[PDB]
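A.B. asks: Following this message is one structure expressed as C-alpha cells.
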Amino acid sequence: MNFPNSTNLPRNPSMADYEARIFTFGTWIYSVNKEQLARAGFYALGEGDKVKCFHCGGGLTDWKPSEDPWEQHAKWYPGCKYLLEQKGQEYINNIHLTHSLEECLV
Ligand SMILES: Cc1cnn(C[C@H]2C[NH2+][C@H](C)CN2CC(=O)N2CC(C)(C)c3cnc(Cc4ccccc4)cc32)c1
Ligand code: NA
Ligand SMILES: [Zn+2]
C-alpha cells in the first residue's frame, strides 16, 4: 500500500464530487450502504467491496453490517483532511478513544 495522503489536496480530484463517487458502485450487493460510503469520501474499485477515499487515497474492504464508513475512515486513516473537514477533531478523538478502548474489553 502507498503512504496515506495527509495534505489538504485530494489525491484523486476526479472523485471529489459526490455524484462521481456514486457512479463507481453500480448495482451494490454489499451490507454497507453505497450513499453512506460516498458521503464518507469513498468510491468503489469494482472488486468485491473495496473502496478508496478520494482525498487520502485510503483503502478499505470486507464491510460487516456493524461497520460504519465514517468510523472506519477515522480508524484506519486518521490523517485524512477530508475526514477532518467533514467530521471535526472532536468526533475524531471520540472514535479513536472508543476503538482504542474496545481492545481493553476484547
Ligand atoms: C485486508 C484487511 C485488513 N484488515 N481488514 C479488516 C477490514 C474489516 N472491514 C473494515 C470496513 C475495514 N477493515 C480494514 C481494512 O480493510 N484494511 C486495513 C488496512 C489499512 C491494513 C488495509 C490494507 N489493505 C486492504 C486491502 C485493500 C482495500 C482497498 C484497496 C486496496 C487494498 C484493506 C485494509 C481487511
Ligand atoms: Na460494480
Ligand atoms: Zn480520506
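Easy rule for this one: first residue shown is 1, then count along the chain.
Header lists the method as X-ray crystallography, 2.3 Å.
Just so you know, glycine gets a Cβ as well, placed from its N, Cα and C.
I grabbed these lines from Swiss-Prot:
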- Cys53, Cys56, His73, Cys80: Zn(2+) binding site (BINDING)
- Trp63 to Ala (Swiss-Prot position 310): No effect on interaction with SEPTIN4 isoform ARTS (MUTAGEN)
- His96 to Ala (Swiss-Prot position 343): No effect on interaction with SEPTIN4 isoform ARTS (MUTAGEN)
A.B. asks: I'd like to know which of the recorded positions listed (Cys53, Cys56, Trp63, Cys80, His96) lie near ligand 3, counting only a CB under 6 Å away.
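C.D. replies: Once distances to ligand 3 are taken from each Cβ, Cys53, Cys56, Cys80 fall under 6 Å.
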A.B. asks: Around the Zn(2+) site formed by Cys53, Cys56, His73, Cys80, which additional residues qualify by having Cβ within 8 Å of the site's Cβ center?
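C.D. replies: Filtered neighbour residues, in order: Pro4, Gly41, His55, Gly57, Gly58, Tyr77, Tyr82, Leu83.
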A.B. asks: Which recorded positions from the set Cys53, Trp63, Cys80 come near ligand 1, judged by a Cβ under 6 Å from any of its atoms?
C.D. replies: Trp63
A.B. asks: Check each residue in the chain of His73 (Zn(2+) binding site) that is at least six apart in sequence and keep those whose C-beta is under 8 Å from its C-beta; list them in sequence order.
C.D. replies: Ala40, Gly41, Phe42, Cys53, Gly58, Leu60, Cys80, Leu83
A.B. asks: Round to a whole number and give the Cα-to-Cα distance in Å for the pair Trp63 (mutagenesis position) and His96 (mutagenesis position).
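C.D. replies: On Cα coordinates alone, these residues lie 19 Å apart.
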A.B. asks: Under DSSP, is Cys53 (Zn(2+) binding site) helix, strand or coil?
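C.D. replies: SS state of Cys53 (Zn(2+) binding site) = strand.
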A.B. asks: Judged by the number of other CB atoms within 10 angstroms, which among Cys53, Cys80 is the least packed of the binding-site residues?
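C.D. replies: Candidates: the binding-site residues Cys53, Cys80. Fewest Cβ atoms within 10 Å: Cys80.
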A.B. asks: If we count other C-beta atoms within 10 Å, could you say which of the recorded positions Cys56, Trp63, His96 has the fewest?
C.D. replies: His96
A.B. asks: What Cα-Cα separation, expressed in whole Å, is found between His96 (mutagenesis position) and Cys56 (Zn(2+) binding site)?
C.D. replies: 18
